[PDB]
Structures are given as structure tokens and as C-alpha cells.
Amino acid sequence: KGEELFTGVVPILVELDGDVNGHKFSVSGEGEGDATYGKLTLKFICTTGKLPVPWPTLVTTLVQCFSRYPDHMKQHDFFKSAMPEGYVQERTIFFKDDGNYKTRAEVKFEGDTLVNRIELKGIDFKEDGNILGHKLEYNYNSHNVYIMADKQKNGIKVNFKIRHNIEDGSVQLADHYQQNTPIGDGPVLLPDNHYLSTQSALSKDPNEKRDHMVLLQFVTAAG
């Protein structure tokens, strides 16, 4: 059963290939998830050299199966219900006054390792805007992620807004439109409307010379 795969600490591997305004890059990530505590620890490395977009703009793209669902809300956890076969996660991320990311990922088990395998395409970015001109602070706010059932597609629709802080006190809005559908045949839980409360801490390994991001995340389901 899907939820039983997450009762302990689960190794995580993330692999992203990106192209934003023709700037190609790849990111690999390793760490672990403890869904009992809603906890994720991951270190991401840009394997192609310098990341051509700010690290924070990738956080949402780079495993909502690691959310903590309280006991009373267990019947609303789509993400674990689809495992081990997994789900497809697709998004469009509209950066206000700027370009968009379109992403397709498969989140599934490969042996004991939970894998997030992603392709990302960014288009219509301004070369001196907040994204390509690297004007976003290396930090991350706490958000509510709003989940609803999509019966027609046997999955979920997810919508939320990320606010990336800029030095002058303004924000770069990143409007997220998301859908998840199962990879496998088997039964999945289609939830009633609810949200995930998220928080993320970004940091650096002072002795890592590669372009990278260390991430600590806690996510709990509510309502």
C-alpha cells in the first residue's frame, strides 16, 4: 500500500534537465524524506556549471508525497496513494511581467529510492529581468498550496502563488498551475479541497565549490 512506503526515512534522487531562453542546464539532487514529520533534506548541484536562473525559481519544480498528512486527513493524500508506480506532475509557472516555465515530472520509486525525474522548458524571459538577471534573494517564503480533485482526469489540480523576494522589498510573483495524474492502473485517493502548509530554508555548504542549493523543507496538510 502506498502510504506504508513512507513510514521510515526514504532516500530521494532528483534529476532535472532544463532549457530557459535557450540556456541549457542540468541539476541533480540527493537527500532524504521523512514523511511522518513532513520533512525533506536535499542537496542540489548544477552539473552543467553555473545555473542560468536563480536557485529559488526551481524549488517548487525540484516530492509532495513527503507531506505530513495528519491522521484525520489520511484519506486525502493522493500523492502517497499513487506509489510505488507514481504520478506525473505537470506545471506552468507564470512569472509576472516575465517568462514562464513549463515542467513535466515523474515521481516514482526505483527500488527503495523515491525519484523525481523532470524536464523544464522556459520561454519568453527578459534577459535583464528578475530571473535571467539574477535579482532574486537566496531565500524562500512559507506558502499554502491549494489542492482539489480532478475527477475527469483521475487526479488533482493544484494552484498557488510563490513570492520571490527582491532586495527593494518588492516581490517577483510566480503563479503556479499544476496537475497530477497517476502513472499506474491502480486505485488513487481523490481528495476533498484542502491545502499544504509549506516552509523552506535554503542554505549553502561553505566547502562546496559547485553551484548548489541545500534545502530543508517541512510540509503539513491542513483543512
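We number chain A the way Swiss-Prot does; in order, the residues shown are 3-64, 68-228.
Per the header of the entry, the method used was X-ray crystallography, 1.8 Å.
Placed from the backbone N, Cα and C atoms, the Cβ positions cover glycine too.
As recorded in Swiss-Prot:
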MUTAGEN   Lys79 to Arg  In Topaz; shifts the major emission and exitation peak up to 20 nm; when associated with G-65; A-72 and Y-203
MUTAGEN   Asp103 to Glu  In mut1.27; shifts fluorescence lifetime from 3.03 to 2.85 ns; when associated with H-145
MUTAGEN   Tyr145 to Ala  In Cerulean; leads to improved quantum yield, a higher extinction coefficient and is 2.5-fold brighter than ECFP; when associated with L-64; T-65; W-66; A-72; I-146; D-148; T-153 and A-163
MUTAGEN   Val176 to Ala  In mut2.1; shifts fluorescence lifetime from 3.03 to 2.50 ns; when associated with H-145 and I-198
MUTAGEN   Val193 to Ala  In mut1.5; shifts fluorescence lifetime from 3.03 to 2.72 ns; when associated with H-145
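Features per Swiss-Prot, on structure.
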residue	record	Cβ contacts under 8 Å, 6 or more apart
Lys79	mutagenesis position	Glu5
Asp103	mutagenesis position	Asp129, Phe130, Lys131, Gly134, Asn135, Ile136, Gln177
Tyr145	mutagenesis position	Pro58, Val61, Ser205, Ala206, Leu207
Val176	mutagenesis position	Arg168, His169, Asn170
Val193	mutagenesis position	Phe83, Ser86, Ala87, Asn159, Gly160, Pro187
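DSSP assigns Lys79 (mutagenesis position) to a helix in the three-state reduction. Following the DSSP three-state reduction, the secondary structure of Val176 (mutagenesis position) is strand.
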